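The structure under discussion appears below in the form of structure tokens.
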Amino acid sequence: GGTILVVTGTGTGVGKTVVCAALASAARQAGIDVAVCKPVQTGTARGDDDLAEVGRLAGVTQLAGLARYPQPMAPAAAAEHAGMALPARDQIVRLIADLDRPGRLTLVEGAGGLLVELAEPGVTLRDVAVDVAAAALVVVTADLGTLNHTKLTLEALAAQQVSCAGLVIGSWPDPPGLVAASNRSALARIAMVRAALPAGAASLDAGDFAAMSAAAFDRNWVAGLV
Amino acid sequence: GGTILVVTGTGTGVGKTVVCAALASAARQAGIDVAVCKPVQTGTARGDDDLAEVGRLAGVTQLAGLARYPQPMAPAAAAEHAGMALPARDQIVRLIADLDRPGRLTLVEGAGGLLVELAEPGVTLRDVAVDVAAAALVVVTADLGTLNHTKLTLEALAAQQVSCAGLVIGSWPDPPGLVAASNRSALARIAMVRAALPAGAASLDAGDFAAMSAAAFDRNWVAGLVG
Ligand SMILES: Nc1ccn([C@@H]2O[C@H](COP(=O)(O)OP(=O)(O)OP(=O)(O)O)[C@@H](O)[C@H]2O)c(=O)n1
Ligand SMILES: Nc1ccn([C@@H]2O[C@H](COP(=O)(O)OP(=O)(O)OP(=O)(O)O)[C@@H](O)[C@H]2O)c(=O)n1
Ligand SMILES: [Mg+2]
Ligand SMILES: [Mg+2]
């Protein structure tokens with residue numbers, strides 16, 4: 001096997017997907033092979049497609065998915081609305097373990113936060129991370145409330161002996177502001193901040209995104225991933 | 001003693017203060033004596049005073065505060081920015097125990113979500129809840145992401161054997177969209193949903209707010225909070 005990382009977040013819209021892309025771009029620039037798996041995608045009627053974003057921003061081609069629900073709802077809600085079950089636990093775990101290989105960094109993007117339902121019956125990204133021995137990268141905000149949400153997520157991680165690989169601030173505002181600046185230090189007191197991605201990066205072209213990503217993570221850590 | 005409920009939430013801004021007032025109002029109309037306590041209060045330089053707001057909506061006169069910081073930040077940050085310190089754990093617990101009394105419902109509103117630091121070192125409303133043997137009423141949203149936040153919070157409550165007294169949806173939109181309705185059902189499957197306060201409730205005057213409050217909760221549950 002190689003390195004499987006699950007990329008989770010304290011909530012939805014924290015920039016989990018752009019963090020996947022940024023880490024992918026960095027790791028690829030370290031000459032590491034990257035695959036990204038998004039098992040379940042919602043919001044497909046309006047063009048939600050997080051694996052496509054990873055393809056565009058980072059040029060990952062190993063992009064693996066199992067289900068697409070039109071509604072921009074939580075997966076189980078989208079499933080109920082669409083009239084179809086979620087994927088099975090086995091489908092998810094085995095698709096992921098089949099992507100994994102020596103030399104490869106495999107990022108797994110859930111939907112929303114850590115405890116949202118991803119497969120039948122009521123199994124979460126946390127469970128998946130356990131089944132494949134992956135660590136968790138926690139994408140966080142710099143906004144008021146991020147501390148509570150982070151401590152909650154790291155506690156849930158530890159409760160199932162899922163390791164915490166660090167935090168990434170999904171979107172670093174400009175100018176920061178007093179609350180965001182204070183939160184970045186506090187966040188650094190509970191886990192290793194790996195990067196803070198400038199707000200708006202999702203709009204860069206691939207060259208600029210690759211440059212951003214190269215400068216956002218510690219190169220030694222990234223290399224040290226696989 | 002009496003009954004102590006901590007009134008916590010899935011995050012900041014979810015409606016904790018308004019729930020304190022609404023449950024206080026319903027319990028008062030049931031003839032139950034209510035104290036509301038706000039040990040760590042931030043944002044005073046912006047006029048944030050949660051105790052005053054409970055008094056304004058519910059007429060609760062038995063309001064107890066302790067620490068007040070000017071900036072609208074996490075208490076640790078507001079304290080560091082004012083040149084002040086956070087209270088000690090036993091100061092907070094002392095404040096709560098002095099209110100407790102047979103026949104009284106004592107609501108304790110936190111600062112933000114359950115794991116915010118209230119006292120050094122890293123003392124939270126959960127530790128305080130264990131100290132005063134309270135149950136936790138968890139205020140949640142109907143918005144996308146609320147299931148995850150709710151489950152995380154309950155898991156953190158059960159981690160220390162702090163009992164969950166139920167959830168309250170702080171702000172319930174009328175009409176509820178697809179996302180709101182769905183979340184309300186799922187929340188009803190995770191824990192007892194005790195009330196779902198209508199959005200904008202802070203705009204109702206004394207009589208309308210008291211009507212809303214009594215209708216919001218199960219009469220039997222409110223009466224059952226205190227013997
Ligand atoms: N440094 C960043 C971080 C986020 N975004 C943008 O802010 C939004 C949130 O980021 P996204 O990665 O899509 O959200 P996720 O955390 O993956 O949440 P979910 O998959 O549940 O939608 C996106 O529209 C994205 O374009 C950005 O432009 N620059
Ligand atoms: N049913 C409700 C709930 C909230 N509000 C309003 O929405 C905002 C948030 O409600 P509040 O109780 O103050 O949120 P809190 O959880 O108390 O936020 P915090 O304690 O962190 O300040 C307030 O402006 C309040 O007037 C409302 O009108 N009707
Ligand atoms: Mg995403
Ligand atoms: Mg409040």
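We number each residue from 1, going along the chain as drawn.
Even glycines carry a Cβ here, placed using N, Cα and C.
Features reported for this protein in Swiss-Prot:
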- A:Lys38: active site (ACT_SITE)
- A:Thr12, A:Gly13, A:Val14, A:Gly15, A:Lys16, A:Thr17, A:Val18, A:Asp50, A:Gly170, A:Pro198, A:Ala199, A:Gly200, A:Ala201, A:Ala202: CTP binding site (BINDING)
- A:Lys38, A:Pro39, A:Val40, A:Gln41, A:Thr42, A:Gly145, A:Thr146, A:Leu147, A:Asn148: substrate binding site (BINDING)
- A:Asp50: ATP binding site (BINDING)
- A:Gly170 to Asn (Swiss-Prot position 169): Decreases affinity for NaHCO(3) 3-fold, for CTP 1.8-fold and for GTP 3.8-fold (MUTAGEN)
Where the C-beta lies under 6 angstroms from ligand 2, the matching recorded positions among A:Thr12, A:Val14, A:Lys16, A:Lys38, A:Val40, A:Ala199: none
Where the C-beta lies under 6 angstroms from ligand 1, the matching recorded positions among A:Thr12, A:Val14, A:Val18, A:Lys38, A:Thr146, A:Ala201: A:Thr12, A:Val14, A:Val18, A:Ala201
Cβ-based proximity (under 8 Å) of the binding-site residues A:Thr12, A:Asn148, A:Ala199 to chain B, or none: A:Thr12, A:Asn148
Sequence-ordered recorded positions from A:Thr12, A:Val14, A:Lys38, A:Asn148, A:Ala199, A:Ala201 with Cβ under 6 Å of an atom of ligand 3: none
Lowest local Cβ density (other Cβ within 10 Å) among binding-site residues: A:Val14, A:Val18, A:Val40, A:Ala199: A:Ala199
Distant-in-sequence Cβ neighbours of A:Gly170 (mutagenesis position), under 8 Å, six or more positions away: A:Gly9, A:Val14, A:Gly15, A:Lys16, A:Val18, A:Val19, A:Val139, A:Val140, A:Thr141, A:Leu197
Around the Cβ of the residue listed as 'ATP binding site', the count of other Cβ atoms that are within 10 Å: 21
Rounded Cα separation (Å) that holds between the residue listed as 'active site' and the residue listed as 'ATP binding site': 7
Densest Cβ neighbourhood among A:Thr42, A:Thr146, A:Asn148 (binding-site residues), 10 Å radius: A:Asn148
Spatial separation of A:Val40 (substrate binding site) from A:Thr12 (CTP binding site) - C-alpha basis, Å: 14
From binding-site residues A:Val40, A:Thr42, A:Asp50, A:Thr146, A:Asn148, the one whose Cα lies nearest A:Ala201 (CTP binding site): A:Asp50
Between the residue listed as 'ATP binding site' and A:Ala199 (CTP binding site): CA-CA distance (Å): 17
Fewest other C-beta atoms within 10 angstroms, as judged across A:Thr12, A:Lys16, A:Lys38, A:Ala201, which are the recorded positions: A:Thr12
